[PDB]
Amino acid sequence: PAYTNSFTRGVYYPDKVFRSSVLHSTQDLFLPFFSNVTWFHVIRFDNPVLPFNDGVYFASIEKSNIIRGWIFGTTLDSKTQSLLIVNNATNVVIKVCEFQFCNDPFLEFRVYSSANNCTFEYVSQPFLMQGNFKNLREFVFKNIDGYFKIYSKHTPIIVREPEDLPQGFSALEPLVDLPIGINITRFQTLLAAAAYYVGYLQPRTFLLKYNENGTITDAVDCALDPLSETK
Amino acid sequence: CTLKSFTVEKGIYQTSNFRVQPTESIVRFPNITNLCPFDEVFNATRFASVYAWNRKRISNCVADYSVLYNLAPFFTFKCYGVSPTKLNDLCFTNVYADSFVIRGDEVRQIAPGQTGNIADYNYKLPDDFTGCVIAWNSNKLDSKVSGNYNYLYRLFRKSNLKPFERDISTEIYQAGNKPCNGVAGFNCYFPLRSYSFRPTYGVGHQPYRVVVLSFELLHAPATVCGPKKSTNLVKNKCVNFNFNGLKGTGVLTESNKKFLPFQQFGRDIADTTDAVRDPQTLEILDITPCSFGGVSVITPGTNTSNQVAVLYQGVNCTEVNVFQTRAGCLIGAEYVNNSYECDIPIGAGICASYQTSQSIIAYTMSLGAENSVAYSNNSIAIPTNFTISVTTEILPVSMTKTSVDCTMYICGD
Amino acid sequence: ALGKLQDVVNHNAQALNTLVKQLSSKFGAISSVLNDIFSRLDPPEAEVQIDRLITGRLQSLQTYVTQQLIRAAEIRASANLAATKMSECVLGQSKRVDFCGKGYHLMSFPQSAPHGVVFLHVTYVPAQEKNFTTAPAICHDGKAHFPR
Amino acid sequence: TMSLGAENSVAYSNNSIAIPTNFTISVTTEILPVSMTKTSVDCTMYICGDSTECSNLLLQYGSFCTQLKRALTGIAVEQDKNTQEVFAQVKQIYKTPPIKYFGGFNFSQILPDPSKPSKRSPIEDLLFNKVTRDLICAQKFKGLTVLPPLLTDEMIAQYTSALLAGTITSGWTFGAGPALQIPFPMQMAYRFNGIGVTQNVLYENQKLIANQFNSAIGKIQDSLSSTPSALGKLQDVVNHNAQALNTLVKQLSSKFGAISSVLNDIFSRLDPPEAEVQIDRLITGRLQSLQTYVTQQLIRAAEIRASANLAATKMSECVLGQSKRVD
Amino acid sequence: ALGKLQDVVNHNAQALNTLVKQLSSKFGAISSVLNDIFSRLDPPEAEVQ
Ligand SMILES: *[C@@H]1O[C@H](CO)[C@@H](O)[C@H](O)[C@H]1NC(C)=O
Ligand SMILES: *[C@@H]1O[C@H](CO)[C@@H](O)[C@H](O)[C@H]1NC(C)=O
Ligand SMILES: *[C@@H]1O[C@H](CO)[C@@H](O)[C@H](O)[C@H]1NC(C)=O
Ligand SMILES: *[C@@H]1O[C@H](CO)[C@@H](O)[C@H](O)[C@H]1NC(C)=O
Ligand SMILES: *[C@@H]1O[C@H](CO)[C@@H](O)[C@H](O)[C@H]1NC(C)=O
Ligand SMILES: *[C@@H]1O[C@H](CO)[C@@H](O)[C@H](O)[C@H]1NC(C)=O
Ligand SMILES: *[C@@H]1O[C@H](CO)[C@@H](O)[C@H](O)[C@H]1NC(C)=O
Ligand SMILES: *[C@@H]1O[C@H](CO)[C@@H](O)[C@H](O)[C@H]1NC(C)=O
Ligand SMILES: *[C@@H]1O[C@H](CO)[C@@H](O)[C@H](O)[C@H]1NC(C)=O
Ligand SMILES: *[C@@H]1O[C@H](CO)[C@@H](O)[C@H](O)[C@H]1NC(C)=O
């Protein structure tokens, strides 16, 4: 295991409201700046059972198709509900079908534990997924009383020292808002080098500046240092 | 009228504000025709109990909420946050229906605030109640005793429940620190107490099928809404709009904004709706208020004349003789190229007066005469005579002392 | 001319009239009168209406008191200015320009007035001037001579 | 620990006098606010916005829409009067002579410049360049407006030039009564004879006085330079008015105890029997916020009136004559 | 002797005393204790109170 930093990454649009040149501040569930991130090399089976306390900041650095699974669930033995998400070329396979859970999360699709009665499915076409700039892919997750929000933004990243979360502000726009009522409290990745940048979320006031193009340029965390508290 | 008197003095007096009234109404709603099927809802045979809820998150439809008005007798509608008759024009985001067969006079405990046993360890609602509660007498269908074991009822729990949280449990309670290990000993049973029923039972003992469906009014794209129509969309015209429940007035022009595909509404610095997305084909609009302003009347005085002059503050003489100053559009006076002392202050250095027929004239302020005192290298101006003058100054020194009585002014006799 | 004295009187009169008229405006009740409310409704229901009325009336009275305090501060500043003028103009000549009237101050006679004081400043105003050729100094047979 | 100052030790004695041997003419500067930003609110638009029913329910409320407007009008009239009791004390507008040979001085940075179309002085040019959807258009759509002053910049510039052309040509005569032409080397001598110095010092050191005065003007030209903390007393009132107008357009998005913050959502979700219970709390809160703003504006106008009276006293004593008051 | 010096002190003292005493004054409510209103009457009307 290892620990990388979280300088100025983990900011997302809290509400669905366009604002130009404003300074808004909401008590949403953001990622604390300058926090620890459980760096896991999944190159090597790195398959922990990391919890889902108030959200997660899953990120990934790969080449083509290394990490393609974010299966959820809390008591994943025989009966609990889950959220299977693969990123094949056709579309997403978002499911909530409670079924069997195999201890080996290895993947093509090879898990295929058991099929039975389901509650919801999703075959959404807008799938979640230069040469030198391989990929800087991060996926924000959060469990609310209603839908299960998923934020992500695929951006190019330069090559540098051994892979760590780079410095630079980047807002996370939402992609899917599927309704769900799951009681998930864990995490599990699927893959057939890696980052596995898991970062836990917690409530904190975040003053975020909106530009005149409807994009977040910078954001304070109001809890890091007394300077931010004054800001 | 604005100042109660039949004899006004000479000056400028604010009276009202110029405002253009709308002349149309826009009620464009999302084009959708499917109806929410009520077969999988309370209007059905197979019902559920408080042990296992029936939560059906319905999809977009045009279901008219004024359909159950001919339901079974005694159909209470206690909407704690909305209005029952008003559920025909609001567009809700998502409706969360529910179903349970709670029995007894504890129907008042389902409403928020009450802390009864059903509200303690059988059901709970958040302190918003964004929807309504639907409860009716259920006796003709639950008269037989075969539905006793089909209608479950949980028992006390060592911890309070959570709003919108199912309480499915099948273990045995443990009082204190003595585990009874499955077998029911003392102070340890299974929270699966079955409700007892009877055909010829009492009035209060009869069960009641209660529906507590709720909503969520926020910025998310609404899915369900009442059945209404849609009209055309004007651009350069101050009219009324009802875009997706957002009711207001003002012009709806085309905006050159950059609304992201997930951003529907739009606010301003003061958190006011400045732009909205049409529920029809994607088009970015701009909600600007109607053309308003402020009026000001220039009056030379009551018993000196009967003419007035209107001053539309903040107008460019193209939004309402005519004179465009740096303070508004003065309509009723004429700008003379002369210069006199200020008599009626208006703004930007252009006062007015009632001078010679007799009409209200406008003129630039005169700061005074122009004197050119010659300055030479050797020229003194010594006076040769004195003129003693006696001026006067008016300064207040006091004020009328007043006293109030609380027990006589705030409260009468 | 006599407007500074009428100003405070008219302001107080208008304030009193507004405070009296505030008793004829329903702050969210069925009627302005209190007895009709306490007679046509039961205590628990009429309680909300009478609370709204008493809150509105207390707010109006507090606004009146605040306006009266601000006006009293302004009139205290004016009275201090008047006292300074009476002490520097009447009780002795003052070499301050425009203070004891426009021009070279000579005398100041105070007189009573309703809620004020009317001064009578005597000023020396030169007139009928003539142009003359001047010089800083004149030259003697080897020494200078400046005007004393 | 704060340093109260240096540590000087005067040497008192039975027979010891300190008599100066050289003069150092210096020109200081003081900043005094005179006017403010006149404002006017709209009661039927700030409280109720596009909510006609709200206006019909507010009409029942007390006469609070007529006393606040009257207070704002009084404040506006007071602010328009403060620009006349300071910049306008001389009736006749004087004009500077064509030639510029006032003794040996260089009154070219205080006198108006005819080249630029503003008819101001380089010092005034340097001053009017450091004191400042847009926020102005946003506040206008919610009642908050800004009325323009009576006397514009050109009129104030002409008034300042008239108070300056009568101070160079004449001495303290144009202030008391009619203007009397007097040479400037003699006016300065008569002014020096008012502090104790005899007139045998200026006529013998006129060139040195002129050079020191020119150097003082030059140093003043650089004192009001890019250095931000110079015109602080003039930007403070502007920043206070801005933060007051921003705190009032922010109060329109605060729930005073209702289920929402729009006057068009409560009247479209609730019923009339219950509408008059949640729509009145917001109206009461907005009326309280507007009354607080009016009280703050009244206190600010009182402070500005005190400052304007002080500035008028300064203009009357220091400019229109010579004052023997220390500091 | 110190009339104007004690006047401001007495005014500030009176203001602070009034501000600290108006906390035990029911502004049209059942009681003045926050917990008693929050718990001993009802959840719903506790908000209004
Ligand atoms: C967090 O990261 C720092 C720096 O890498 C490390 O020293 C520390 O042990 C980590 N864990 C905690 C709990 O601070
Ligand atoms: C969700 O799971 C957590 C994990 O233990 C549990 O404590 C909680 O009761 C569950 N339900 C809700 C509504 O959070
Ligand atoms: C901001 O929006 C304008 C709109 O025309 C565009 O020209 C400009 O490139 C945008 N700037 C950024 C940094 O997105
Ligand atoms: C129906 O509504 C959708 C929603 O965006 C819109 O794209 C489409 O153009 C509408 N069709 C018609 C015929 O109005
Ligand atoms: C009024 O309109 C004219 C012509 O369009 C324009 O030149 C002028 O700047 C406008 N004035 C204002 C105050 O908008
Ligand atoms: C001076 O003025 C007075 C009246 O103001 C006049 O009677 C007199 O003739 C004038 N000339 C003198 C006194 O030389
Ligand atoms: C001279 O000054 C000293 C103080 O140093 C004092 O003691 C003495 O009395 C003075 N003598 C006279 C004649 O003033
Ligand atoms: C007096 O001081 C000034 C400093 O500006 C200097 O220029 C001048 O020569 C001095 N004159 C004498 C007589 O010391
Ligand atoms: C007289 O004054 C003018 C302008 O003030 C100047 O140009 C001229 O040189 C002066 N002549 C003498 C002899 O001082
Ligand atoms: C006054 O000073 C300015 C400084 O820029 C200079 O240009 C000008 O020639 C000076 N005038 C005289 C009369 O010395």
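Chain B is numbered as in Swiss-Prot; the shown residues are, in order, 301-620, 641-676, 689-745.
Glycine residues also receive a Cβ, built from the backbone N, Cα and C atoms like all the rest.
DSSP classifies B:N343 (mutagenesis position) as coil under the three-state reduction. Listed in Swiss-Prot as a mutagenesis experiment, B:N343 to Q is described as follows: Reduced viral infectivity.
When secondary structure is read from DSSP and collapsed to three states, B:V445 (variant position) falls in the helix class. For the natural variant B:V445 to P, the note given by Swiss-Prot reads: In strain: Omicron/XBB.1.5, Omicron/EG.5.1.
Record note (Swiss-Prot) on the natural variant B:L452 to Q: In strain: Omicron/BA.2.12.1. Sequence-distant contacts of B:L452 (variant position), defined by Cβ-Cβ distance under 8 angstroms and a gap of at least six in the same chain, are B:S349, B:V350, B:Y351, B:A352, B:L492, B:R493, B:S494, B:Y495. Under the three-state DSSP scheme, B:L452 (variant position) falls in the coil class.
Here Swiss-Prot notes a natural variant, B:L452 to R, with the remark: In strain: Delta/B.1.617.2, Epsilon/B.1.427/B.1.429, Kappa/B.1.617.1, Lambda/C.37, 19B/501Y, Omicron/BA.4, Omicron/BA.5, Omicron/BQ.1.1; Contributes to cellular immunity evasion and increases infectivity.
Quoted from Swiss-Prot, the note attached to the natural variant B:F456 to L states: In strain: Omicron/EG.5.1. The 10 Å shell around the Cβ of B:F456 (variant position) contains 12 further Cβ atoms across the protein chains shown.
Among the sequence features in Swiss-Prot, the mutagenesis site B:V483 to A is noted as follows: Increased resistance to neutralizing antibodies. Close to B:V483 (mutagenesis position) in the fold, though at least 6 residues off in sequence, lies no residue with a CB less than 8 Å from its CB.
Where Swiss-Prot documents B:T676 to A as a mutagenesis experiment, the accompanying text is: Partial loss of O-glycosylation by host GALNT1. For the recorded site, B:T676 (mutagenesis position), the DSSP three-state label reads coil. Of all the Cβ atoms in the protein chains shown, 6 others lie within 10 Å of the Cβ of B:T676 (mutagenesis position).
Long-range neighbours of B:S704 (variant position) (same chain, six or more residues apart, CB within less than 8 Å of its CB): none. A natural variant is reported in Swiss-Prot for this position, B:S704 to L, and the note states: In strain: Omicron/BA.2.12.1.
With respect to B:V445 (variant position), the closest of these recorded positions in Cα terms is B:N343, chosen from B:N343, B:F456, B:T676. In sequence order, the recorded positions near chain D (CB to CB under 8 A) are B:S704, out of B:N343, B:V445, B:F456, B:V483, B:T676, B:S704. A straight line from the CA of B:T676 (mutagenesis position) to the CA of B:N343 (mutagenesis position) spans 85 Å. Within 10 Å of the C-beta of B:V445 (variant position) there are 11 other C-beta atoms, taking all protein chains into account.
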